[PDB]
Amino acid sequence: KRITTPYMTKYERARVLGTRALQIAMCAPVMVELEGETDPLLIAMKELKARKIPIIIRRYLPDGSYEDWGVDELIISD
Amino acid sequence: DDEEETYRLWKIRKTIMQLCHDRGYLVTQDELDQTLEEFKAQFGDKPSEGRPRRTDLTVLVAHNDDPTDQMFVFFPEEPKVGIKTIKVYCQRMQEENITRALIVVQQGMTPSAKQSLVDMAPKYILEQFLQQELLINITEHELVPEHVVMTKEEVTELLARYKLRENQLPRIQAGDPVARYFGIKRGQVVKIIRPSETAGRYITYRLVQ
Amino acid sequence: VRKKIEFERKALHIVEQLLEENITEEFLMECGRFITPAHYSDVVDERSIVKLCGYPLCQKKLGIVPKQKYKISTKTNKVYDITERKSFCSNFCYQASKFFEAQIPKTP
Amino acid sequence: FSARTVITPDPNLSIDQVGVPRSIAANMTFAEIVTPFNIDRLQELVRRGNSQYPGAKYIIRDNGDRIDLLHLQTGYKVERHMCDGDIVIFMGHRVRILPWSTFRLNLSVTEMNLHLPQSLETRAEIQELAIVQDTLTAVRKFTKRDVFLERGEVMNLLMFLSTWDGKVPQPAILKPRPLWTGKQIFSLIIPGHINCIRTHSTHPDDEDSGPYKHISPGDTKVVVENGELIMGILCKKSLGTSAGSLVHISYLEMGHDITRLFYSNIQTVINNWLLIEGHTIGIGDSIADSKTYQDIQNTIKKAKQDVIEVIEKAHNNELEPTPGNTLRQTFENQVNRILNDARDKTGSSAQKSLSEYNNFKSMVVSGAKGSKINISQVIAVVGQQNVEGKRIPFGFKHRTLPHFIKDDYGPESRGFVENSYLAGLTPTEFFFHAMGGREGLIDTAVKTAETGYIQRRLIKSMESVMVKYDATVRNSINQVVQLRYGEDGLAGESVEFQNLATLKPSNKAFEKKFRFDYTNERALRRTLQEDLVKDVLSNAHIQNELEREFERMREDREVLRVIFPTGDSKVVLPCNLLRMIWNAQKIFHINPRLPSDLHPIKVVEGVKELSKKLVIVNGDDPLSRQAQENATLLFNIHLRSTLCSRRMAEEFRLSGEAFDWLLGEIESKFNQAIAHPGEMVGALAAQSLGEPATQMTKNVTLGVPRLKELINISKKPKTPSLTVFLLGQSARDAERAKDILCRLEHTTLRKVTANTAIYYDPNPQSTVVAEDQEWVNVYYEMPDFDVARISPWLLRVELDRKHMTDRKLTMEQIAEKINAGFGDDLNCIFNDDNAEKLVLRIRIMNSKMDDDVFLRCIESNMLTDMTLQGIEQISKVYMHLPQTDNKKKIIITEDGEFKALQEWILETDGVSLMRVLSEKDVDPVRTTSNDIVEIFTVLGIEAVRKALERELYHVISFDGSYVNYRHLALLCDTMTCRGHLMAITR
Ligand SMILES: [Zn+2]
């Protein structure tokens, strides 16, 4: 049983992009084909819309029960 | 003086019957909307010379689910209720084998009387109601939303569904006028339905503490 | 915590004990130390409710209540509120009662 | 850490961009770690060194050693001077380097420090989470029909469009010369396909009623279609952030990311056009023609003559004062009203004087927020100067200034400035205006501090309130404040103002507009294609389904009527259905003059599964279904009322593909509107409710003190009022309402007595008072009391006949009250009711210090303790008709219309609600009070929560400021969920 909104919140987006950018700035392997532009933030967002971010988000219910969500199935309105 | 007391007693009886109906007791519809003339004909139009003397005005009702509840509603003759007449009422409840009764007082009881009444709760459930508080139904006010008492199994399934604890749920004080109106004790939950301009109408839950 | 409930349990038991009937001086004296003045005032209230004086020593039933306050005395030339005097059958009982609450301990 | 510097505006910068001097930029550095695909540029920067600006300062190896300014490899954290594209915070802004030494920003939303974060995570999160009266006038001048731009001007303006597609539009005029229009240029500025309707400020109300209602004789109501300005002049309400403005609609439709581009394009294009058109202000803008000046002078002279006549009549003082006020207050109110209405009339005449060329009118018609009064003062009259809400006080002995006469209440004194600012103020007027300005400065100084304190207290109150992942609102200690945010679990920034369109119309109108009469077979052909018409007419299941769905919509309308009294159609709903229908019509080029191919049953079915697809509470568990129904009841009813078959086939006339697109758009927008979990809802609500406190600048407390006592749980309100309504015939006739009033207003012996005196009687038969002798002889014969027991002294009080008649009091009531209060030994005798000079006597029945001082003390403790009528808590009661509909009873007629009935209501200073509610013939449903503690002690926690939110809404909306109901509900539930009223943390 996995009940939660299928969208990804603005705060979740902020933290996942920050963490991914930090990882790829520490020379983590990239799963999307690269362009000539260099900025790690830009490659982070372009891999985000590429829908292959290798990070899942754990969503903590108020009682304390976690609820994992793969970023692949988190559809994005923007 | 005389007609004013008749109107006051009629209002008290009407509000008591409305309270009993809201509590789930078998209350006849015709007696709910009892007019001044009907009350005067049934009991008396002049409480002076003790024709209606707060006696025979006692309300006997039975719960729809359990006909054996037969909750009493008493109107003591004395303006201030004492411990001795409380014991008399308890003995009467025993000799009709009934554990729930309300008392309509005029100027209240002593705090010692309140403690004595509340101490012997498990054997018989007794509650005190002031003359002024029953002069009008608070639940009919526009500020007071709809309150309903929900069963223990309903509370358990509510907590299981929403995944909440008793403390996490908001609570309403046991001394709240609505809480005393519905006769709800600590640990119960009351469901509140209120009109809302953003969702039509909204449902919340309040614990009793 | 630290067994508080027994204190007011005993106090209330004393409350209905004084409401029963005539009380001897020794029992009242020994029970006055464990009850607050509010408890004795409440006892006076219920005892007045049952048409008794409010002073446990006397047991004669009080007469007709004057149902009026602010009694004026020209001999003393003073106004006294008698909302408490209506409880007591006689004035002497009223003075004795007040003298009794004058020295009731306030300890819990 | 940084260097602070004053901010200097720079329109050329982006709205999200900040101009930073190169010196300050090189002063502090941003740390970046070496990456395999950025080693070259970092190597170049480190080779440049610290001497030049675009270099680096320190290098940190993997071991943490710090090297000042050489090999760079993976893992090396080098701090380089900040450059273009960096993010800094003071909200995050993009950094641009500019020559001079001042920080630069655009002023479009409304000395300070700045900080740039070092780690990439915080930079990313601030990046992902973070037109002030200046361009409004030039936009208004630019959208005039008079604006025609030459080819070169059009090209110059076009180059400043960042979103320009590069295609030069064909000019509005081709011959004799190619002339464009400012409307075309702004149409190019408008992004996407925005459809908007917004009346202009100048647009009068008679245009719509009469002909030419959309050919716009006076360049009337603004219409924008397909993201381009079709017609109208863009004033503040049509351009500034508001409900359903161009900027607001564009944002809600397709993103703030390009709403910022819209702002930038507007600013740049408008500035460049105003470079050649030019704007100015000068003497000639305050020299309104001699006709209007003469009219203003004549009106001022008439007002002064009226004030002089009022003063001379007040000297003759026939002039029956108004009820509820003394002579001084009534006549001060009259003078103030005369002066204020004269000032307003002169200001209106001065504003209407400016026809087309006055530069002040350009700001007035657009920026009418607070500039109307300043312009009126500049041209027409400065106006009356007030101190502490009153005219200038007599600082000297009954004289405002030594240049006047004593007891001078004329307009010349007391602080009325006849002359405007252009004509110059007389020295007395100058001093009075100085006093008024000093009072205003004091008020602003205290108001800013109080508003700041209130904001801090409110943000501290609920800083920990957050929306959890289960779509529930909980605090830090994890108690559910609300099961769903805003009672519907949906965000507050994605909602719009709409109308139900089914709550207001009467039953006949409702059935005329919401029944889809299929027994016509002629209008159906006009509105529907032949196949659909035949299918509807022939099939009976179609008709049965239509009837059942309009019946459920009718019962939904009844549910709305129950939920929404007073007929307030203005509601807040997340999806703007009318705008979406308009967008669908424009996108698919829907022709309203041709029959539609959309089946009504298709409409009903699409609505049904659309409603089934709008879920707020998940799960098929029955109480979850009930919660979902509660959350989406209002939206489902609005959708059914709007997207009904008759409306969709009669006025909307959408097609099948258009209807499917509309359903998809509604579903997507509703899903996006749901409040995402984790939002700082408490802080947002606190700041939203605290921002109006800046502009929060029968006597009832209101404004800042009202909010202070509302957030507090103070037991002593400054002016605790208690509104009282009646049931029937009492609420209609004034006599019965007064009868109800007299038994509710407290009445001691002071309010009824006129004079009191103790006499000494050598014999009651002697009766030294001559007028009372015959009555005394009549009374003491056959006495009910003991004559020998009477005191020699006598206390004779003559009552006030008017006071007794007003309160419907009689002698026997007073006598029985005395008897109850004191007993039999206070023998009192009352003369008569209809007898002239009514009076009554008191003696003492015998039963130390002084005999007469004893009666003195008895009278002293009697005159203010008898409580003849009313409740001692109720200080006073005022009776009036509620002019506003908020306090006016509103019912539903037999035909279904909302009818407001004018009934007498009472406002009591002094609060005791339980007794008033228990009082006969007092409305037990609507009677309430502003004392929240009293409401909680009498009614309950839910009732006090509702009363508190009503009072907070009233105090917020008194001055016109609007706060979303979600924030107010969150604030009220935050401090009422404990089970009892709690004060703020402070
Ligand atoms: Zn006695």
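By Swiss-Prot numbering, chain C shows 48-155, in order.
Header entry for method reads electron microscopy, 2.8 Å.
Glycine is no exception: its Cβ is also placed from the backbone N, Cα and C atoms.
The secondary structure of C:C140 (mutagenesis position), as reduced to three states from DSSP, is helical. The Zn(2+) binding site feature in Swiss-Prot is assigned to C:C100, C:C105, C:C136, C:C140; the stated evidence is sequence analysis.
Swiss-Prot documents C:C100 to A as a published mutagenesis change and attaches the note Abolishes interaction with RNA polymerase II complex subunits; when associated with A-105. In the shown protein chains, 22 other C-beta atoms lie within 10 A of the C-beta of C:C100 (mutagenesis position).
Under the heading of mutagenesis, Swiss-Prot lists C:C105 to A and annotates it as follows: Abolishes interaction with RNA polymerase II complex subunits; when associated with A-100. Annotation note: C:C105 (mutagenesis position) sits in a coil segment as assigned by DSSP. Counting Cβ atoms from all protein chains shown, C:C105 (mutagenesis position) has 17 others lying within 10 Å of its own Cβ.
C:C136 (mutagenesis position) counts 21 other C-beta atoms within 10 Å of its own C-beta, drawing on all protein chains shown. Annotation of the published mutagenesis C:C136 to A in Swiss-Prot: Abolishes interaction with RNA polymerase II complex subunits; when associated with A-140; the original residue is retained in the structure shown.
Taking a C-beta cut-off of under 8 Å and a sequence gap of six or more, C:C140 (mutagenesis position) has these contacts in its own chain: C:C100, C:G101, C:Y102, C:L104, C:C105. Here Swiss-Prot notes a mutagenesis experiment, C:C140 to A, with the remark: Abolishes interaction with RNA polymerase II complex subunits; when associated with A-136.
When secondary structure is read from DSSP and collapsed to three states, C:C100 (mutagenesis position) falls in the coil class. Same-chain residues with CB within 8 A of the center of the C:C100, C:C105, C:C136, C:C140 CB atoms, the Zn(2+) site residues themselves not counted, are C:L99, C:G101, C:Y102, C:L104, C:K107, C:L109, C:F135, C:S137, C:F139.
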